[PDB]
Amino acid sequence: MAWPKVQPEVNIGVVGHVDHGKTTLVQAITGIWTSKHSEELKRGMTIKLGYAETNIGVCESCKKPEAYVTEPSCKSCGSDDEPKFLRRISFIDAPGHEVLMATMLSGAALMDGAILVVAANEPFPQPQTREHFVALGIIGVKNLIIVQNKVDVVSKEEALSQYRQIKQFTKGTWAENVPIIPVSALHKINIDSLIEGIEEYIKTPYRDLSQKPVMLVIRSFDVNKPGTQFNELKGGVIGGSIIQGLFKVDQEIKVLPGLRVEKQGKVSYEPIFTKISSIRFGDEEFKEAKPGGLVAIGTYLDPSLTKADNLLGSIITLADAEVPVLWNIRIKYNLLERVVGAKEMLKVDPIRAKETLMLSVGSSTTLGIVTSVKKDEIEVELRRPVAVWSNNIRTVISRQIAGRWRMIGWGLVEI
Amino acid sequence: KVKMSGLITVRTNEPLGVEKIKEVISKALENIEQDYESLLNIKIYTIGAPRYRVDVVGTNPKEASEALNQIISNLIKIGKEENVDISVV
RNA sequence: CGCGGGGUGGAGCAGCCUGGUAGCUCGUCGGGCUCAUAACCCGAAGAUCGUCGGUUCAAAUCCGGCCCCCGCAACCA
Ligand SMILES: Nc1nc2c(ncn2[C@@H]2O[C@H](COP(=O)(O)OP(=O)(O)NP(=O)(O)O)[C@@H](O)[C@H]2O)c(=O)[nH]1
Ligand code: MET
């Protein structure tokens, strides 16, 4: 007899390179046939974090290795006595593409220890695949459990095939053992193999909330320009999506950074500070700021300043060392074994005197001057004003060839 | 029934100014519409720049300019009070 | 009255408040180095701002009607 109920926290999502079998995974076990069927929802835009409560259950008679499921009991091993439940959990997810990759991080909000679905049909290098590894890999989810999806029928060598290169990839580096699971989400054939591979979870213990994080803002439209009438001004609320932990209703006390406002030779970008009136959750709003797609946080704006994508790369940090031009930059780097540009595999030059590289902190990419060669550390000056919070950080670093750009590796600044 | 040129450049200094406009909406702006009779609406709309073409629409043609001018004068008076510079070039 | 970047020499552009000089980072023939040059020495080159009417002392810059692209844009084989 089992009916205890204990510790149903820590939800888990699935992301990857575009159409890697994510949506079908978050919907993988839901309904039967009548109504409540297929996948996703009526709106394909990023939205609706949780799938809420997910049935995860098993039987007694039928054996453990090959058996776990949502739909009541099992008609495969027969029906005699009531089945046993596992736990109460949601299923989250986030989109990504050339444009939408960022959502990954924020989509990891309700997603702790996401389950990872790699490809089978598509080959390993893809822009947002390695982008997925070198970006997401630092987010703190080692609970990623690799699941090869997207394979229907071929000469059956395909399975172990998708196992090979992955066997070469991880485990010889950061991110210790990650389970790799063969499945077809396509045809609903072979799902039990995805649960029998996924049941494991990562080691590190963590807490609930009350810390010092920073959310980043996201997409929203710039509401009707004054052309009708000066009316239709609620301020033009615009809003973002959270990544790390939180507290309460309070969101924006400070808009960091802010407008150039010109001023002679050296121009500083000056921030604007306000308390929160709005915070849109959806068709109707919320008290706190919910991640996903279009959200609208109270910002009082005549339809000018909002800069509908005139100034891209929405940037948000907290506090500052307080001076509109503050430049001292000491970075201990790492980079990579070899350099990674466009498709090319040939090496690119090491450290030379006064070379220029992209020092990009957050959603800004700022001109930076690698200058002093410290050996494996460097000093890199910036132009446009920006504020880092702590030594912990990941600097995105690129290379200059004829108006073009190539990302060459990583480093971290130490304050 | 004549549309007008009506394009000026306004500026307001304070950060609360964004809301202060609604404060003095609750206080200042009233009755200017009914200063005359038989109009449609009142509007302030950008030239795609910090310049705004405004609008006052009615059947009586000439008064347009008159009224138009008055609306400008508002910010002017507001300027003589609230530090609001309606000045274009 | 919910559509968003745009197109100011063949890659990115704060051009449309400052009504009529025009490139930061591209590609090329002619000289190139009594040491190899993707680091550059000589920016030679050629001006329809994509249709348009109007306004016009002229149009790179406007209201509208025509638009071919990317659209929900950062750790981009
Ligand atoms: N290239 C490719 N697409 C496939 C394959 N099997 C299914 N699809 C497509 O996957 C689509 C569903 O995409 P979607 O589920 O939104 O993507 P996803 O797989 O969840 N990942 P994400 O949404 O995050 O990109 C369907 O239109 C279906 O045709 C396959 O083997 N190869
Ligand atoms: C593509 O060029 C690729 N080598 C970049 C990441 S390594 C999989």
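Method reported for this entry: X-ray crystallography, 3.2 Å.
Every residue, even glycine, has its Cβ placed from backbone N, Cα and C.
Under the DSSP three-state reduction, A:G44 (Mg(2+) 2 binding site) is assigned to coil, being neither helix nor strand. Other C-beta atoms found within 10 angstroms of the C-beta of A:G44 (Mg(2+) 2 binding site) number 9, with every protein chain shown included. What Swiss-Prot lists as Mg(2+) 2 binding site is A:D19, A:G44.
As annotated by Swiss-Prot, GTP binding site applies to A:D19, A:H20, A:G21, A:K22, A:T23, A:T24, A:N149, A:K150, A:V151, A:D152, A:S184, A:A185, A:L186, with the evidence given as experimental evidence. The Cβ of A:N149 (GTP binding site) has 26 neighbouring Cβ atoms from other residues within 10 Å, across all protein chains displayed.
The DSSP secondary structure for A:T23 (GTP binding site) is helix. When other Cβ atoms within 10 Å of the Cβ of A:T23 (GTP binding site) are tallied across all protein chains shown, the result is 17. Per Swiss-Prot, Mg(2+) 1 binding site is recorded for A:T23, A:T46.
Just so you know, the Cβ of A:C77 (Zn(2+) binding site) picks up 14 other Cβ atoms within 10 Å once every protein chain is counted. Residues annotated as Zn(2+) binding site in Swiss-Prot, with similarity to another entry given as evidence: A:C59, A:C62, A:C74, A:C77.
Swiss-Prot documents A:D19 to A as a published mutagenesis change and attaches the note Reduces GTP hydrolysis 8.5-fold. Completely aboloshes GTPase activity; when associated with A-97.
DSSP gives A:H97 (mutagenesis position) a coil state; it is part of no helix or strand. Residue density at A:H97 (mutagenesis position): 12 other Cβ atoms are found within 10 A of its Cβ, drawing on all protein chains shown. Here the residue is the original one, but Swiss-Prot notes a mutagenesis experiment at this spot, A:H97 to A: Reduces GTP hydrolysis 17.5-fold. Completely aboloshes GTPase activity; when associated with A-19.
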* Structure fact -> Surrounding the recorded Zn(2+) site, with Cβ no more than 8 Å from the Cβ centroid of A:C59, A:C62, A:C74, A:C77 and those residues left out, we find A:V58, A:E60, A:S61, A:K63, A:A67, A:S73, A:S76, A:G78, A:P83
* So which of the recorded positions A:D19, A:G21, A:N149 sit close to ligand 1, that is, with a CB under 6 Å from an atom of it? -> A:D19, A:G21
* Lowest local Cβ density among A:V151, A:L186, which the record lists as binding-site residues, within 10 Å -> A:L186
* **From binding-site residues A:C62, A:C74, A:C77, A:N149, the one whose Cα lies nearest A:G44 (Mg(2+) 2 binding site)** => A:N149
* Asked: So what sits near A:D19 (mutagenesis position) in its own chain, CB-to-CB under 8 Å and at least six residues off in sequence?
  -> A:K150
* Structure fact -> Comparing the Cα of A:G21 (GTP binding site) with the Cα atoms of the recorded positions A:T46, A:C59, A:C62, A:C74, A:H97, the shortest distance belongs to A:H97
* To do: For the GTP site as recorded (A:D19, A:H20, A:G21, A:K22, A:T23, A:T24, A:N149, A:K150, A:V151, A:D152, A:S184, A:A185, A:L186), determine the largest distance between any two Cα atoms, in Å, rounded to the nearest integer.
  => 17
